[PDB]
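J.: Right, I'll just put the structure down here and ask away after.
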Amino acid sequence: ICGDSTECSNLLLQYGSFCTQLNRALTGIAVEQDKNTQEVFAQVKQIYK
Amino acid sequence: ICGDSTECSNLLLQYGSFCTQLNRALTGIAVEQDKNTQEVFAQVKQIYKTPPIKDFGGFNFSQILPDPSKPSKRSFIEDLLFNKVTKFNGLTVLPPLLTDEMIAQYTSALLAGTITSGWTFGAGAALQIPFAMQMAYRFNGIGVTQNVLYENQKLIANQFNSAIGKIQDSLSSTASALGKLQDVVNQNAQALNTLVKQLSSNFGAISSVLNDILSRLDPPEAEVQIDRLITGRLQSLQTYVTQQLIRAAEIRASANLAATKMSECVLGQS
Amino acid sequence: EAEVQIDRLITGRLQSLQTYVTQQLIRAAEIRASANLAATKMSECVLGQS
Amino acid sequence: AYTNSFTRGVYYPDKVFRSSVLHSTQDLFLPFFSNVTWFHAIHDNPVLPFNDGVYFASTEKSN
Amino acid sequence: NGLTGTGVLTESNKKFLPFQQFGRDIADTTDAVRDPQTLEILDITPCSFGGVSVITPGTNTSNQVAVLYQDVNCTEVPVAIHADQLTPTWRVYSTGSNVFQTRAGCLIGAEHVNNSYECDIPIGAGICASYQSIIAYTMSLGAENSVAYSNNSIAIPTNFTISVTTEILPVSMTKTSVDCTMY
Amino acid sequence: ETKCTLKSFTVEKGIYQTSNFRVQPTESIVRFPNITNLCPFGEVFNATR
Ligand SMILES: *[C@@H]1O[C@H](CO)[C@@H](O[C@@H]2O[C@H](CO)[C@@H](O)[C@H](O)[C@H]2NC(C)=O)[C@H](O)[C@H]1NC(C)=O
Ligand SMILES: *[C@@H]1O[C@H](CO)[C@@H](O[C@@H]2O[C@H](CO)[C@@H](O)[C@H](O)[C@H]2NC(C)=O)[C@H](O)[C@H]1NC(C)=O
Ligand SMILES: *[C@@H]1O[C@H](CO)[C@@H](O[C@@H]2O[C@H](CO)[C@@H](O)[C@H](O)[C@H]2NC(C)=O)[C@H](O)[C@H]1NC(C)=O
Ligand SMILES: *[C@@H]1O[C@H](CO)[C@@H](O[C@@H]2O[C@H](CO)[C@@H](O)[C@H](O)[C@H]2NC(C)=O)[C@H](O)[C@H]1NC(C)=O
Ligand SMILES: *[C@@H]1O[C@H](CO)[C@@H](O)[C@H](O)[C@H]1NC(C)=O
Ligand SMILES: *[C@@H]1O[C@H](CO)[C@@H](O)[C@H](O)[C@H]1NC(C)=O
Ligand SMILES: *[C@@H]1O[C@H](CO)[C@@H](O)[C@H](O)[C@H]1NC(C)=O
Ligand SMILES: *[C@@H]1O[C@H](CO)[C@@H](O)[C@H](O)[C@H]1NC(C)=O
Ligand SMILES: *[C@@H]1O[C@H](CO)[C@@H](O)[C@H](O)[C@H]1NC(C)=O
């Protein structure tokens, strides 16, 4: 929403910390996806041939 | 939104009745959580007390049963569990309906029932049976004949005592074994903190406080600044409510799974 | 100024519509979970034994 | 003469009381582990640029 | 001196450096202010407020209702139901009725009893009330029976009864759509 | 009040939330450090040149 313009940052400075709020959710989503696939497949302790 | 300003009400009645459904949703989720915990733990109709005489074929249940020596009547394991873990600005926190003491009473009743009466008390009434034959029934269930248990009772008792001591020591020493509860508490507190801190944002106006800005400027632009502040704060409130709804749904799903697990992996065999 | 009035009205109405859509999505998801549980129970208990 | 200023140059940015809380502040400060110029008062006093504030460390025993 | 606010003033024991003027804890919530005339520190506490709720047995049975103020002390009860705020005619409810103090606030219009039963109207913190006059007591979990355990005895049933139970599950809701231009 | 909030002439057994109360302030106070001092507008408004 800035396009590399310090005017946008200056105007956003008064809007509060919406930035971190929208940043954290995606990280949480990625973490749970990783844990989800690891849980669904990692069910054995060795490799059999 | 502003803390008891008349102009706030005058301008807000022009916007509708958003607060009605906000409060409705919050009350709904509160009642839902209360019903959730109630249905998770309310699974028995009476209260069973363990007999004072304790000879369970050599098994030792001292560190798992409650004892009448502490004010809270909490057993050793739950005491360690409690010890491991570690405002008025327009919002409040309601107290839970069921306190910890009733939770402990339900846990003790269920534990005594499953030790003494096997698992028949989950269908009809409690029926006596010595512990050794219950062990034999369980082994016969898992496919091993009852002949094995009666020749290795002492070895099984020794293994049980050693294992329970080991798990108690592991819980006492090892840390970071309660990630879920700590994570939930920390994230909820963080969300509340960011919501309450958002109150001080300028939101594009010329002042962050309504009382001062009201009594220092001409009304005609004062309504403009007040409108800016109101729309910003309302947007923040809506975001917080949506987050709360999502979290409540997830917690309900997890608690339903836990209730099913408790219902079938305790009152019987899986 | 009719343009400003129109802008205010439309932004309010869109806010209301967004709120309604979000509520509908949440309720639909919960109902879907309940229906899945009911289907599992019906397929298990009725057509066999528990 | 150059010297390594380890961690000096922190001042109370405001006149507001607090207690046991981390506070983040963006303001004029002396960068840590910096190069500070060292001058001797023997056989001087040269004019120096101001450039948006200045630090001054004096360790002279005699008045 | 310019800093305006509302609340209750109390004596404070905190210590200030000789150059501060007012303190805060978080989120620009000024909490400690020193009076310039005397140079004495004072603490600000927000003025008490809270929600109100009504407990009724249903208008069919009767029309007697008890009132519950959430998170408020007894001393603030009479001064908050005065003849100028919150339905002045409720001032009679501010006294006379036996005021009860719980962990969920204060209760007016309900008696207190030492017994315990299985109630139907939850209040909170293990306390709940019922019409029996409205009376409030402590939750009773259920009847207690002790099973006589002994290491050479069983209990075998002799007669079986069958029963039928009902369960209800929703599966779908109303299918609706909304336009844009028409709205 | 309960009837008005629920918009019905009949109410069943239960607990309902109607409104909130807040204690009103009594009087106002204001302090200024110790004294007052007058600065000389006279010399600005009355000068030789
Ligand atoms: C079950 O195990 C506990 C744990 O050791 C035993 O409790 C001990 O009892 C002795 C004798 O009274 C005390 O000296 C110890 O301090 C106790 N240990 C703890 C951790 O409190 C208990 O005696 C065992 N019971 C049976 C029947 O074996
Ligand atoms: C099966 O395993 C158990 C322990 O896991 C064995 O019991 C102990 O065995 C060790 C060495 O094998 C002995 O030093 C201990 O004295 C045993 N304890 C008891 C209480 O007997 C057990 O011997 C094993 N069974 C067989 C047939 O080897
Ligand atoms: C409600 O106010 C009363 C005062 O009228 C408080 O009673 C005080 O309680 C403290 C703590 O036990 C005592 O040290 C005081 O001596 C009590 N004062 C009096 C006059 O008895 C009471 O604690 C308050 N309750 C709440 C929940 O705030
Ligand atoms: C319960 O088990 C005990 C043995 O484990 C049975 O016999 C008891 O044995 C002890 C030890 O030799 C004696 O001191 C007791 O006098 C015996 N009788 C008892 C405890 O009643 C006992 O018969 C079994 N059944 C019961 C009901 O105790
Ligand atoms: C700092 O001073 C040291 C020692 O004189 C010198 O080696 C270094 O290059 C200086 N760095 C800067 C950034 O001035
Ligand atoms: C002014 O200062 C004197 C002495 O410092 C002090 O005693 C007094 O309380 C202060 N305030 C007044 C006079 O209002
Ligand atoms: C009130 O409750 C009684 C209980 O038996 C019932 O018979 C009666 O029909 C009820 N009346 C109304 C108006 O609900
Ligand atoms: C009943 O409870 C009260 C406290 O509410 C207590 O003072 C009293 O001793 C108890 N017993 C009787 C018989 O009143
Ligand atoms: C300047 O002098 C005139 C002469 O009478 C006087 O009236 C006026 O008040 C003075 N102005 C000020 C600011 O003292």
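Chain B is numbered as in Swiss-Prot; the shown residues are, in order, 742-827, 854-1037.
So this one's electron microscopy, 3.6 Å, going by the header.
Just so it is clear, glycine is given a Cβ too, placed from its N, Cα and C backbone atoms.
Pulled from Swiss-Prot, these are the listed features:
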- B:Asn764 to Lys: In strain: Omicron/BA.1, Omicron/BA.2, Omicron/BA.2.12.1, Omicron/BA.2.75, Omicron/BA.4, Omicron/BA.5, Omicron/BQ.1.1, Omicron/XBB.1.5, Omicron/EG.5.1 (VARIANT)
- B:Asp796 to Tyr: In strain: 19B/501Y, Omicron/BA.1, Omicron/BA.2, Omicron/BA.2.12.1, Omicron/BA.2.75, Omicron/BA.4, Omicron/BA.5, Omicron/BQ.1.1, Omicron/XBB.1.5, Omicron/EG.5.1 (VARIANT)
- B:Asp796 to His: In strain: B.1.1.318 (VARIANT)
- B:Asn856 to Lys: In strain: Omicron/BA.1 (VARIANT)
- B:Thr859 to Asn: In strain: Lambda/C.37 (VARIANT)
- B:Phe888 to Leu: In strain: Eta/B.1.525 (VARIANT)
- B:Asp950 to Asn: In strain: Delta/B.1.617.2, Mu/B.1.621 (VARIANT)
- B:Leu981 to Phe: In strain: Omicron/BA.1 (VARIANT)
- B:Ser982 to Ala: In strain: Alpha/B.1.1.7 (VARIANT)
- B:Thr1027 to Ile: In strain: Gamma/P.1 (VARIANT)
J.: Determine, to the nearest whole angstrom, how far the Cα atom of B:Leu981 (variant position) is from the Cα atom of B:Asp796 (variant position).
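T.: Each residue's Cα considered, B:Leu981 (variant position) and B:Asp796 (variant position) end up 78 Å apart.
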J.: Could you tally the C-beta atoms, other than its own, that fall within 10 angstroms of the C-beta of B:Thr1027 (variant position)?
T.: 12
J.: How many other Cβ atoms are found within 10 Å of the Cβ atom of B:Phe888 (variant position), counting all protein chains shown?
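T.: Around B:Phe888 (variant position), other Cβ atoms within 10 Å: 20.
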J.: For B:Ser982 (variant position), list the number of other Cβ atoms lying within 10 Å of its Cβ atom.
T.: 9
J.: Compare the Cα of B:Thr1027 (variant position) against each of the variant positions B:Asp796, B:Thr859, B:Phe888, B:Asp950, B:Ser982 and report the nearest.
T.: B:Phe888
J.: Provide, as an integer number of angstrom, the distance between the C-alpha atoms of B:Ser982 (variant position) and B:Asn856 (variant position).
T.: 23
J.: By a simple count, how many Cβ atoms lie within 10 Å of the Cβ of B:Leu981 (variant position), its own Cβ left out?
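T.: Counting Cβ neighbours of B:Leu981 (variant position) within 10 Å gives 18.
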J.: Write down the Cα-Cα distance for B:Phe888 (variant position) and B:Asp796 (variant position), rounded and given in Å.
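T.: Taking the Cα atoms only, B:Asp796 (variant position) lies 21 Å from B:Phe888 (variant position).
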J.: Work out how many Å separate B:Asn856 (variant position) and B:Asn764 (variant position) at their Cα atoms, rounded off.
T.: 17
J.: In whole Å, note down how far the CA of B:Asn764 (variant position) lies from the CA of B:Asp950 (variant position).
T.: 26
J.: For B:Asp950 (variant position), what is the secondary structure state per DSSP, taken as helix, strand or coil?
T.: helix
